[PDB]
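Accompanying notes for the structure given below.
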Amino acid sequence: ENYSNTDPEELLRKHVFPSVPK
Amino acid sequence: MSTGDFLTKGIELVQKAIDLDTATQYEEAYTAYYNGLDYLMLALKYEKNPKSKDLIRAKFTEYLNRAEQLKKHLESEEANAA
């Protein structure tokens, strides 16, 4: 059992999702 | 083994996918996108916070749709030629 409980505010800090082309 | 680590791996793979996608190497972008999706899937498996899960899930969907767009274009391409 190696799960995370990640604070989304921080998820959005420590990991920035690149966007797809138009 | 932390969703942060899968996430990193996924995002890394998805970034390559996008570079390739932008560079019109769609066949390679496709594979890349799908490698990325495997990681995002692991990430959301190992994550327990439902808002964070929802976030990863939303990005997963956006890259899945991009992938299928490229796949349609790519079959339809030759099908228009061929």
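Residue positions begin at 1 at the first shown residue.
Heads up, the Cβ atoms here are built off N, Cα and C, so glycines get one too.
Annotated features, as they stand in Swiss-Prot:
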- B:3-80: domain 'MIT' (DOMAIN)
- B:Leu64 to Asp: Inhibits membrane protein sorting to the vacuole (MUTAGEN)
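Residue counts for the domain 'MIT' (B:3-80) under DSSP, helix first, then strand, then coil, are 72 helix, 1 strand, 5 coil. Residues within less than 8 Å, Cβ to Cβ, of B:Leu64 (mutagenesis position) and separated from it by at least 6 positions along the same chain comprise B:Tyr33, B:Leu37.
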